[PDB]
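Student: Below: one structure in structure tokens.
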Amino acid sequence: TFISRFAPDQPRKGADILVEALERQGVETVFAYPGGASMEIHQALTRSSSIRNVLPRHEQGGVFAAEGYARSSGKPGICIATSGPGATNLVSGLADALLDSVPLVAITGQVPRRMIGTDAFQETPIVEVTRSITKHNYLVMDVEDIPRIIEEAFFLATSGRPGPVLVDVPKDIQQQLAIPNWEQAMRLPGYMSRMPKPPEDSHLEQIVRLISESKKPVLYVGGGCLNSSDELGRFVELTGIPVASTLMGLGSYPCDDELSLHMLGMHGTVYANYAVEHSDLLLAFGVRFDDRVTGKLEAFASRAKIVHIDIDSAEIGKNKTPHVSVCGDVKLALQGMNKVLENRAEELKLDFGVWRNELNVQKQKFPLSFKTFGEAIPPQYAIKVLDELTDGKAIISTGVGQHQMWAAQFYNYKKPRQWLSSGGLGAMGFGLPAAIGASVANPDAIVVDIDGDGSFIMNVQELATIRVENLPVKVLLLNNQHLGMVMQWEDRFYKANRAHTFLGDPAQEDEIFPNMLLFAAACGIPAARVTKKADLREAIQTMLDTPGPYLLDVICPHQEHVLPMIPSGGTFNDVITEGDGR
Amino acid sequence: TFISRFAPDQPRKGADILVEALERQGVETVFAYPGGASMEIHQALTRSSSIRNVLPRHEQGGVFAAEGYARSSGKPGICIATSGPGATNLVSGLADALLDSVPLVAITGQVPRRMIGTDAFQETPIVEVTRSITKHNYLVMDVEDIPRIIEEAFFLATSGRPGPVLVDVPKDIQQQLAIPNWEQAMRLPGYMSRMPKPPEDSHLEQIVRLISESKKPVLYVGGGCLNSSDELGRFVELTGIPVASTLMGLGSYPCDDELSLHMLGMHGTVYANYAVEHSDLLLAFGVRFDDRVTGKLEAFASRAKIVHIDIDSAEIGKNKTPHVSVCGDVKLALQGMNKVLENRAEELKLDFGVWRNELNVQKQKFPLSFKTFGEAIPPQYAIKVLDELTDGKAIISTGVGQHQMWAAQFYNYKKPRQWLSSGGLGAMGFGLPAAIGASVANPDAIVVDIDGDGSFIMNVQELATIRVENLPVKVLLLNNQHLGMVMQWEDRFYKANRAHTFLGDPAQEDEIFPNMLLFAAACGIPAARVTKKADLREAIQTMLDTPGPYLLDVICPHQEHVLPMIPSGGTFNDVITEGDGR
Amino acid sequence: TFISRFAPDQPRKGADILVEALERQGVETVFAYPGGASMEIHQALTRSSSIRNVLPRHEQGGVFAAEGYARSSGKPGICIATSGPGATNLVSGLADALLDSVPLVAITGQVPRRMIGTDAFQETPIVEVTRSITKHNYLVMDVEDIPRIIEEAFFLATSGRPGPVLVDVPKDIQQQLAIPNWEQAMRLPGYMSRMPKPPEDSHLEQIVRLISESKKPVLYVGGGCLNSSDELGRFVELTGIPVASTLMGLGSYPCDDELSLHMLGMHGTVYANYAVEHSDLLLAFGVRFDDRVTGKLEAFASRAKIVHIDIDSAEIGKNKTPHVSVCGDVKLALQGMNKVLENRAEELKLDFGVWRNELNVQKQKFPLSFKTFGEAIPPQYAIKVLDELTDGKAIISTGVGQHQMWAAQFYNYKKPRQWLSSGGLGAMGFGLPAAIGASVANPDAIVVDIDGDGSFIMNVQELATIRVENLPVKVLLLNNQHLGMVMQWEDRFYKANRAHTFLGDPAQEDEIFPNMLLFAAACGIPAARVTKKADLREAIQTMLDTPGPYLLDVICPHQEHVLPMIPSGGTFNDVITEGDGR
Ligand SMILES: Cc1cc2nc3c(=O)[nH]c(=O)nc-3n(C[C@H](O)[C@H](O)[C@H](O)COP(=O)(O)OP(=O)(O)OC[C@H]3O[C@@H](n4cnc5c(N)ncnc54)[C@H](O)[C@@H]3O)c2cc1C
Ligand SMILES: Cc1cc2nc3c(=O)[nH]c(=O)nc-3n(C[C@H](O)[C@H](O)[C@H](O)COP(=O)(O)OP(=O)(O)OC[C@H]3O[C@@H](n4cnc5c(N)ncnc54)[C@H](O)[C@@H]3O)c2cc1C
Ligand SMILES: Cc1cc2nc3c(=O)[nH]c(=O)nc-3n(C[C@H](O)[C@H](O)[C@H](O)COP(=O)(O)OP(=O)(O)OC[C@H]3O[C@@H](n4cnc5c(N)ncnc54)[C@H](O)[C@@H]3O)c2cc1C
Ligand SMILES: COC(=O)c1ccccc1S(=O)(=O)NC(=O)Nc1nc(C)cc(C)n1
Ligand SMILES: COC(=O)c1ccccc1S(=O)(=O)NC(=O)Nc1nc(C)cc(C)n1
Ligand SMILES: COC(=O)c1ccccc1S(=O)(=O)NC(=O)Nc1nc(C)cc(C)n1
Ligand SMILES: [Mg+2]
Ligand SMILES: [Mg+2]
Ligand SMILES: [Mg+2]
């Protein structure tokens, strides 16, 4: 089926074998930045006709772009870097992909094998450095292993709990000629023996039993449900259970639905956190009970039976002890429970109307809100407008901070893989590169990077990439001249004592600095600024309608605070529902 | 002597103790970027009146700035970052400082101790990740240890072979109140017992003996002599031995001297490599026999007695076996040998005229050269002009690549700590941030970042820092629209097959992309472009004369090749003396 | 040349491949103790007709036996153990072989690959546990790798600085059928590129030059000269330089020679340490400047030029900085220097008579001595008698402690590999098992284990092995009822305050306990006790003349102290020349 480019008997460079290994894996896009130790790989790349390379302007841009690609497609993201500084520049991206369980394969060039450990030119023990921040990694010591290792890396990166896998390839092995064997079996006995088996009916039935026995059930959906959109939807219509979501889970279930409690956690809706606080049954599907969501574990869902379905046994009972657990694919568990619910429908007659109403009162007494001052643009409102003009069908990538929280709160994601945000590590500068990868993976989609002025500038150099690659990336920059999230904490806990959180120029306190429009101009990307709420709708519309890349610099008052807010390690009773930096 | 800010009996936050620990170390500048896990530290920082913080726009910018500070002052560079992504963003900087032996202390915030290892919000096992890329690191587990650890870190970072030391500080320890004990003794028994003792006279005399017994002596000076400028100078005038230098050693001995053979190695002068190839005595002072300099070890200084003086015993005999070694401070060894040479002067009567002439013929037959095409600006010439107009008294930081090599070849450094360049790791994007640190450390000096278009854009966001901090940083951008060094290798070894090395826009092949002038404009930094060699001198003069930050975009023909060049693992007989990409 | 036992096309069990891998390496003897995880290997072993297995009674016995085999033959020692407790029981042996640089290959069975890391029955992470105590180790993950790994292990264990290498073999791989490929190339690029090249003449000549320039030269020979007996002898007759030896070097040069200064160090002869203290030239051949020999480094050979020839660059300049070093095989360096010395003989006319005499006076004023009390047997005397009756042609293995020191002091080894003693780790219980291995490796030699009552009892179970294997092992047990070496230190530094150092029974203080004769009897080994010095000579003679295994229990007064003695970290001026525990 697969048509190679070399005679089955003809030897080729290890680099060429590495590339075919990728083509055989179905790879079409890679984000690679050339360097000495990886020249061979880049040369082999130009010989390929099925793989396109998107040359970033910084290796970190490459990884984040690969993450965006993966997060938006469900496919693994592939980035390539040279040795030493090339490799080290991927570090934040690997840690990010590992904490968020993003399928990713990173390939780094290395100095020749005999040069390893000798403090050679541009060498860093990347395998040692990245061991604790990757799902697994390798150091190829023989051209003969390229096929097997590449296959193993992709398998590991995509199976079970997705994650990053780094493959270190010495330069001498890239140049070595050999005849590849694509038949080699993978050496993953332990891992493959540990892969969860499909859920047992006895287990799934005890859950449906608990559901029928409950009066206040609540779904706690997370990043693990990204591929179970349909299964989850069907499940909710057969049980009528309200759905609360983590930041990683946004989109698994449409935020624009009466059964939707939206996001829970530190900055979750009052009603979402309320439902969990007063639920008797908590269905934790594809979540990892993070401190951001639980606060004080003792108080979290303190009065309810917890069911936890996860693909990683290491997560079940890590922070919260379930009453019922299922180690396996949530997508399968849902399909199974759906059948049962579908059959015993009549004898079940599930009705959680009273619960939903008890919640709908909370959803009405404590809905998400934002104040509007004069003609100042409310960031929340801008996002709300973006949602409207894009009909909630846009892929949104973001930076980290207040804007990120608002992008999560005030936009309704119809489906998963529409929300691309760094949640676990919370790395700034993720938004722009992520958008690049998402756009390449989704050429027809509307890709909007809702960024912050602090996050945007960190990888601003990727604007060059966007232009040269001609990607229709739209940038909705919520410029507030500060490191918002941190200044909010300065206001709440440090008597508003500013400590290096102002990003503008002290010499011209009232001048917007820097002038993001000029960064755009430098890379030939049309841009415009907005300051009055009145002409914001027209502005955003322009950005959307203008073909190609576009930067809309939206000026916002910095005293805005993300609400509501449950302080760290707090309880639902510590939730802050009002205030700002005024 | 030291006046604190807290009553000796009054307890203060661990964060405040950490800051005083810095003040007590003599720290005046730190490059810190605020984050959740480090808020306390930033707050404590604002209470300090002796320490100023330079807020970068990216943690990588912070480290590189700290490196520039250190490299240009001889003082340790201090950078601070928050946990998770903050910490991971320092990685390339730590690896860089370790490979180049740059004194640096990095402080990173961490999640609360009880949260460690739980996959907490923004946590990364930074100590584990950085163990192989730092001289040493710590995880503070008790506020009581702040004083001792900080003292130990600075001691380790600055003593012996300088290097980076990272201190991980959990957030709960930053908030804990305590009364510091500044009297605690350091726990470095092993290290301190291993510190080299001053050189023995017997050893130093055997060297002076070898010198008198030689006919073709050659000094091989490196980064280890940065603090022995005077001792080295005196030594050379007492022996009259020609001085070859590594890229790290530039400036230890004035490049503008008849006894100077300039740089040796891969891109070293033909005469410098010649002298080493035909020397009978090689005086390796403060060097680590890197592959860049030696090529094929067997052939390197194959016909001569090698004397190696290093402060790190692990380096003596690592790649080349000396005939005589001295493990200690080269500065002391020079002072000792100077006395001997000064006394036995008459009975010695050292005269290496014949050798120097044999070399001066090579220096004349094979001098550094560059061709000039029409009115196209020769990068070499631009640097030569910069040297002239600044009277070789400017501090030069650079990126990595061809421009870096030219900045090394065509500028005469009068003293050490004038040349700030990433040599071991060779990390791109180093030039601009390094200049920031150098300028802060040297407010009166002329600081010029000779960058490449590829390297410059990686950390272009630091332009905002330069403006806001009002630093007179001059940027001599040698724009060639490509990743020069890599394209040169494409030309020599890959039939000029371009593989992702073009940095401009393929849609407008002839248009300079991006427009670096606009990046400058965005951060309110005056800038101008130059294309004709005729008005280059006036341009550079303007840049220098214009008060404050300035960006001069110098357009160069990309077919330029750095010469001469000894291919990797090659011999002096493989030296390439001509050719380009035309 | 090699005749297998399976058709080149016929697949066999991995276990069978492992065994042929050994046969192909020239292995004839292995010391293996069967266990669950290694049954397959033992079965494959019985199919072999060239390899004999010596079943010990404890895995520790197996390793020590393998060490004895290696130490006495120059061949690598092979031991095999099962997983878990089998493997952990080898630990002391591996550490021992690593510290003494003894070529050894240890093979351990492991649980099936899929069971690894699951806390399986009898599984221990042996590769992780032994990483810091072996030269290198492996975990076989594919039957296909057996040939390559075994070849690599033997190569690594025997080349450069000899050491132990452990190969962990999962049980499922032992059972897997496959067709071995004995043509596979080893993957040791780094190591093989680092292997020292033969010494350069320039280097060797500078040494001969130093020798002619010296007046008080002293040879400091160690374990590295074990294979240079002849080269060393010739060297000494061409230079007439006195030879001092480390405990590991005994035998490299005949102790019974006027040019012999015998052992130096803590318990070295006064004259040996004197010569080093007052030498102007120290020729350190195959030594590692251990604290036992140097004491206070500053004072060690403080007034002399140090030449250090070692096969491990990591050792050159580790504790002492040489004035001249040579990283390579001492055997080759000697052959080279011998030629030079042989030619420039006349023009050299080396004469160190004055030095030798200055020493011969010391050798006469401070010779090794021992007092004789009534009819009590002096341990020193017993060993002296053993030497006489065996004509110094016996292979001597020992335990650790006073007897060990006396066995070193009062016996003249004619050749190397006659002295088998644990020097670096100094592990008790080594003597008996080591003798077993030595006897198997040297069926015709006289093998005598000079043991202590404390050391002997630790692995007394190996007596069963000696009997069943019918090995002519003689045991000269110097029974002093105490842990001698420790009690000596109690006397000198703790006011003779006994702290658990008495090995007899407090209930019968005057009764010899235990009765070692009965341990012998239990394993059917003839034994006899001696208490009177008068009938000691006849006793030892009997032991020697009685065919087969024999145990001679020699009772000695415990107040004996090993002398002379230079306290730890002391100087030659701190040498203790008299005293005991009376
Ligand atoms: C400024 C800031 C504020 C934040 N505030 C909030 C907040 O208020 N609320 C909030 O929710 N988050 C918040 N976060 C994000 C937060 O850090 C965590 O990233 C997020 O809560 C993790 O959610 P998750 O556990 O659902 O997803 P993940 O972290 O992606 O974990 C998914 C889990 O699902 C499992 N799983 C994966 N695939 C499958 C499958 N097929 N079948 C079954 N199980 C599977 C995994 O192995 C894992 O245990 C914030 C982050 C930042 C940067
Ligand atoms: C594109 C590129 C091309 C390059 N081309 C070249 C080239 O052609 N030529 C070249 O020289 N380099 C070149 N390099 C730089 C090169 O990689 C090495 O960084 C450089 O050769 C190292 O020189 P060094 O050993 O002298 O300094 P360092 O690497 O700084 O090593 C200094 C040494 O001195 C010792 N020492 C430190 N302090 C003291 C003291 N007080 N007393 C005694 N000893 C001390 C150290 O412990 C160490 O062993 C290039 C790099 C790049 C990025
Ligand atoms: C109770 C007790 C008391 C002790 N008292 C003393 C004492 O008083 N005096 C004493 O000497 N020891 C004493 N020791 C032994 C001591 O601990 C050390 O084991 C011994 O000094 C090590 O000697 P070595 O360095 O010569 O040999 P090794 O430790 O075997 O080291 C040999 C060295 O030679 C190098 N080498 C190996 N092969 C070659 C080759 N082919 N060419 C060149 N170089 C090579 C190695 O790599 C290494 O650096 C005592 C031990 C015990 C248990
Ligand atoms: C990182 O290099 C190594 O892998 C590396 C490290 C140590 C020794 C040899 C190599 S190498 O000989 O295999 N390749 C190169 O030296 N490449 C290279 N060098 C320069 C200077 C500029 C460019 C573009 N490529
Ligand atoms: C990285 O945080 C931790 O150290 C961390 C990690 C896990 C649990 C608790 C903490 S914490 O409670 O000690 N601090 C914060 O949670 N800080 C914080 N959080 C947000 C969301 C925005 C800002 C500015 N600061
Ligand atoms: C250590 O065992 C394992 O390797 C091991 C460890 C976990 C699971 C399976 C095995 S096994 O199934 O491959 N072999 C055995 O279980 N062997 C064994 N068991 C007993 C009880 C007594 C003897 C003699 N052999
Ligand atoms: Mg902001
Ligand atoms: Mg360029
Ligand atoms: Mg005893």
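So for chain A, numbering is Swiss-Prot's, and the shown residues are 86-667, in order.
Cβ coordinates are placed from backbone N, Cα and C, and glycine is handled just like the others.
Swiss-Prot gives this note for the published mutagenesis A:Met124 to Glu: Reduced catalytic activity. Resistant to imidazolinone herbicides and reduced sensitivity to sulfonylurea herbicides. What Swiss-Prot records for A:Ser186, A:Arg246, A:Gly308, A:331-332, A:349-352, A:371-375, A:395-396, A:414-415, A:508-509 is FAD binding site, and it gives experimental evidence as the kind of evidence. The note that Swiss-Prot attaches to the published mutagenesis A:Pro197 to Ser is: In csr1-1/GH50; resistant to sulfonylurea but not to imidazolinone herbicides. One mutagenesis experiment catalogued in Swiss-Prot, A:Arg199 to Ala or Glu, is accompanied by this note: No effect on catalytic activity. Resistant to imidazolinone herbicides but not to sulfonylurea herbicides. Per Swiss-Prot, the feature (R)-imazaquin binding site maps to A:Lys220, A:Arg246. Under the heading chlorimuron-ethyl binding site, Swiss-Prot lists A:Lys256, A:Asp376, A:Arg377, A:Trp574, A:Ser653, citing experimental evidence as support. Annotation comment: Swiss-Prot describes A:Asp538, A:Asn565, A:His567 as Mg(2+) binding site, evidence class experimental evidence. Under its mutagenesis annotations, Swiss-Prot gives A:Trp574 to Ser the following note: Slightly decreased catalytic activity. Resistant to imidazolinone and sulfonylurea herbicides. Experimental mutagenesis at this site is recorded by Swiss-Prot as A:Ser653 to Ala, annotated: No effect on catalytic activity or sensitivity to herbicides. Record note (Swiss-Prot), mutagenesis A:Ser653 to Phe: No effect on catalytic activity. Resistant to imidazolinone herbicides and also slightly sulfonylurea-resistant. The unchanged residue is displayed. Under the heading of mutagenesis, Swiss-Prot lists A:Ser653 to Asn and annotates it as follows: In csr1-2/GH90; no effect on catalytic activity. Resistant to imidazolinone but not to sulfonylurea herbicides.
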Student: May I ask for the distance between A:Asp376 (chlorimuron-ethyl binding site) and A:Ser653 (mutagenesis position), taken between their Cα atoms and rounded to an integer number of Å?
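Tutor: Here the two Cα atoms are 8 Å apart.
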Student: Do any of the binding-site residues A:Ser186, A:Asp376, A:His567 touch ligand 1, in the sense that the CB is under 6 Å from one of its atoms?
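Tutor: A:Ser186, by Cβ distance under 6 Å.
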Student: Of the recorded positions A:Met124, A:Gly350, A:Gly371, A:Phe374, A:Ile396, which one sits closest to A:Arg246 ((R)-imazaquin binding site) when you measure Cα to Cα?
Tutor: A:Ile396
Student: What binding-site residues from A:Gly350, A:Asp376, A:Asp538, A:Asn565 have a chain C Cβ less than 8 Å from their own Cβ?
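Tutor: Cβ contacts with C: none found.
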Student: Sub-8 Å Cβ contact with chain B: please pick out which of the binding-site residues A:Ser186, A:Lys220, A:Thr331, A:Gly350, A:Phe374, A:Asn565 have it.
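Tutor: Sorted by position along the sequence, the hits amount to none.
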Student: Could you list the residues of the same chain, at least six apart in sequence, whose Cβ is under 8 A from the Cβ of A:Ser186 (FAD binding site)?
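Tutor: A:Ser186 (FAD binding site) has long-range Cβ partners A:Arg246, A:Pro247, A:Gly248, A:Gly308.
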Student: Which recorded positions from the set A:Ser186, A:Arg246, A:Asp538, A:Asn565, A:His567, A:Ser653 have a C-beta atom lying less than 6 Å away from ligand 7?
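Tutor: Result: A:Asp538, A:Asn565, A:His567.
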Student: Going through the recorded positions A:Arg199, A:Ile396, A:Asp538 in sequence order, which have a CB under 6 Å from an atom of ligand 5?
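Tutor: Near the molecule: none at all.
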Student: What's the most sparsely packed of the recorded positions A:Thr331, A:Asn565, A:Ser653, counting other C-beta atoms within 10 A?
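Tutor: Each of the recorded positions A:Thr331, A:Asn565, A:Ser653 was scored; lowest Cβ tally within 10 Å is A:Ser653.
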Student: Using the alpha carbons only, what distance in Å do you get between A:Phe374 (FAD binding site) and A:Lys256 (chlorimuron-ethyl binding site) once rounded?
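Tutor: Rounded to the nearest whole number, the Cα-Cα distance is 43 Å.
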Student: Three-state secondary structure of A:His567 (Mg(2+) binding site) from DSSP?
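Tutor: A:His567 (Mg(2+) binding site) sits in a strand per DSSP.
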Student: Rounded to the nearest Å, what's the C-alpha distance separating A:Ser653 (mutagenesis position) and A:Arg377 (chlorimuron-ethyl binding site)? Just drop the number here, would you?
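Tutor: It is 8 Å, counting Cα to Cα.
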Student: Could you round the CA separation between A:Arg199 (mutagenesis position) and A:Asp538 (Mg(2+) binding site) to a whole angstrom and send it over?
Tutor: 46
Student: Work through the recorded positions one by one (A:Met124, A:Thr331, A:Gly371, A:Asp538) and name whichever has its CA nearest to the CA of A:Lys220 ((R)-imazaquin binding site).
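Tutor: Among A:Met124, A:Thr331, A:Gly371, A:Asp538, A:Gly371.
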Student: Are there any residues in the same chain, six or more apart in sequence, whose C-beta is under 8 angstroms from the C-beta of A:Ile396 (FAD binding site), and if so which?
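Tutor: Sequence-distant Cβ neighbours: A:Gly245, A:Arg246, A:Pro281, A:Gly309, A:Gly371, A:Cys412, A:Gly413, A:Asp414, A:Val415.
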Student: Of the recorded positions A:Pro197, A:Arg377, A:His567, which one sits closest to A:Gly508 (FAD binding site) when you measure Cα to Cα?
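Tutor: Of the recorded positions A:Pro197, A:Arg377, A:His567, A:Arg377 has its Cα closest to that of A:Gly508 (FAD binding site).
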